[PDB]
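Trainee: Below you'll find the structure I mean.
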Amino acid sequence: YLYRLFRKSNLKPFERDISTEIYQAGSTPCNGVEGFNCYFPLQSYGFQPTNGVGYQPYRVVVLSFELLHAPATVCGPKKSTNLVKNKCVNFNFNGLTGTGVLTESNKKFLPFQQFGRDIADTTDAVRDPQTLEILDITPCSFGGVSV
Amino acid sequence: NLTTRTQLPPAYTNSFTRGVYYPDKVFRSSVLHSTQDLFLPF
Amino acid sequence: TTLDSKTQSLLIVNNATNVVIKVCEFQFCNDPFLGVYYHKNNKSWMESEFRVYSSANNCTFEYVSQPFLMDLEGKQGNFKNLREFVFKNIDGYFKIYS
Ligand SMILES: C=CC1=C(C)/C(=C/c2[nH]c(/C=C3N=C(/C=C4\NC(=O)C(C)=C4C=C)C(C)=C\3CCC(=O)O)c(CCC(=O)O)c2C)NC1=O
Ligand SMILES: *[C@@H]1O[C@H](CO)[C@@H](O[C@@H]2O[C@H](CO)[C@@H](O)[C@H](O)[C@H]2NC(C)=O)[C@H](O)[C@H]1NC(C)=O
Ligand SMILES: *[C@@H]1O[C@H](CO)[C@@H](O)[C@H](O)[C@H]1NC(C)=O
Ligand SMILES: *[C@@H]1O[C@H](CO)[C@@H](O)[C@H](O)[C@H]1NC(C)=O
Ligand SMILES: *[C@@H]1O[C@H](CO)[C@@H](O)[C@H](O)[C@H]1NC(C)=O
């Protein structure tokens, strides 16, 4: 298990660096070999089984994703139900949680697009996951009421 | 290696109304959306 | 960055059958190419030589799509098609728009 001890600049996010060029600590280049004031950029960890807590090897994983803007492929553990149409429910289309009647639609979604937003930036077009079809949404608490 | 070469000065051309990409993956119709990003200048 | 196998390097290539994308420590030649070669027995042009890199090692990402056959023959006349692409490199993602 090794770590990059020296680099002439810090990284950008999500950038890998597996180079092994010798890092010139001094101002004099040493033509890529080891010597004085120019050191090997990688250093190996020392993980003894009986060394301090701050030196014990820790396994890390990072799950990086982006939510509710593209066709989902990973789904949660929830079991699906059958949608109740022309009546307003607590729907759940690939993660979003709202309230409103649903209706059919005939918009021409590009294959790489899965959502559709109106001027207000709210959802006005959706694609059902199981059934490939384009629909639209409206609220149900609507209409003014004068007394 | 290839050596049958004849160098010339770098030729230039005017690129106009080119280098526009969809900035996201959301369906959007009848909207005058504005964005700021790495775009090819007109 | 340097393109001399001291650092990683991306390489996108259609070899007339598939498209291969390799991010791998290539030691490139000064004049990379693809060698199409022409046959006299039949009027068929085919790719024969692949001399882009002298080596490939220490490498993680690699993709090859489905196979496809494409007309690489010598077509005489105007450019009957245009292809535009845009390449960006933002926070560990190499974005290709086509
Ligand atoms: C090298 C990488 C490479 C990429 C990234 C690529 C992308 C690409 N090319 C396509 C079509 C196509 N692309 C080409 C030709 C080309 N298009 C190119 O980027 C290049 C380099 C050529 C050939 C030199 C042709 C002939 C078609 C289908 C028929 C046509 O559009 O005329 C398609 C659409 C596939 C489909 O929806 O059915 C994609 C995604 N093809 C490639 O070979
Ligand atoms: C990406 O690569 C380039 C060159 O390969 C790096 O730019 C050089 O960085 C060193 C010090 O790190 C400088 O001495 C050079 O003057 C730089 N050259 C140029 C053209 O910029 C660049 O630092 C690398 N990017 C990152 C995030 O490390
Ligand atoms: C000629 O080929 C060798 C190795 O293929 C390469 O080192 C050299 O740079 C090339 N010289 C020219 C002028 O192409
Ligand atoms: C060239 O295309 C063939 C057939 O698809 C493929 O097997 C091969 O991997 C490609 N060449 C390289 C170097 O990958
Ligand atoms: C890089 O390649 C060389 C030779 O194959 C090898 O000595 C070295 O272990 C490799 N390093 C990595 C991170 O793969």
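By Swiss-Prot numbering, chain B shows 17-58, in order.
Per deposition record, electron microscopy, 2.9 Å.
Here the Cβ of each residue, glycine as well, is placed from N, Cα and C on the backbone.
Quick paste of what Swiss-Prot says about this protein:
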type	residues	note
VARIANT	B:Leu18 to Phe	In strain: Beta/B.1.351, Gamma/P.1, 19B/501Y
VARIANT	B:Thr19 to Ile	In strain: Omicron/BQ.1.1, Omicron/XBB.1.5, Omicron/EG.5.1
VARIANT	B:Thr19 to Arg	In strain: Delta/B.1.617.2, Omicron/BA.2, Omicron/BA.2.12.1, Omicron/BA.2.75, Omicron/BA.4, Omicron/BA.5
VARIANT	B:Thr20 to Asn	In strain: Gamma/P.1
VARIANT	B:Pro26 to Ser	In strain: Gamma/P.1
VARIANT	B:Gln52 to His	In strain: Omicron/EG.5.1
Trainee: Can you tell me the three-state DSSP label for B:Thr20 (variant position)?
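Mentor: Going by the DSSP assignment, B:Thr20 (variant position) belongs to neither helix nor strand, so it counts as coil.
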Trainee: Taking the Cα atoms as reference points, how far is B:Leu18 (variant position) from B:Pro26 (variant position) in Å?
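Mentor: Spelling it out, the Cα of B:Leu18 (variant position) and the Cα of B:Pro26 (variant position) are 20 Å apart.
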Trainee: Between B:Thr20 (variant position) and B:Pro26 (variant position), what C-alpha distance do you get in Å?
Mentor: 18
Trainee: Just to be sure I understand the packing, how many Cβ atoms besides its own are within 10 Å of the Cβ of B:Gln52 (variant position)?
Mentor: 6
Trainee: Chain C sits near which of the variant positions B:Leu18, B:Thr19, B:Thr20, B:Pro26, B:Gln52, counting only a Cβ gap under 8 Å?
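Mentor: So the ones by chain C are B:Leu18.
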Trainee: Roughly how many angstrom lie between the C-alpha atoms of B:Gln52 (variant position) and B:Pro26 (variant position)?
Mentor: 31
Trainee: Other than its own, how many Cβ atoms are within 10 Å of the Cβ belonging to B:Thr19 (variant position)?
Mentor: 5
Trainee: Could you tally the C-beta atoms, other than its own, that fall within 10 angstroms of the C-beta of B:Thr20 (variant position)?
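Mentor: Around B:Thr20 (variant position), other Cβ atoms within 10 Å: 4.
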Trainee: If one measures from the C-alpha of B:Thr19 (variant position) to the C-alpha of B:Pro26 (variant position), what distance in angstrom results, rounded to a whole number?
Mentor: 19
Trainee: Using a 10 Å radius around its CB, how many other CB atoms surround B:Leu18 (variant position)?
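Mentor: Counting Cβ neighbours of B:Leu18 (variant position) within 10 Å gives 7.
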Trainee: So which variant positions out of B:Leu18, B:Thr19, B:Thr20, B:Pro26, B:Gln52 are up against ligand 4, CB under 6 A?
Mentor: none
Trainee: Over all shown protein chains, what is the count of other CB atoms within 10 A of the CB belonging to B:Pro26 (variant position)?
Mentor: 5
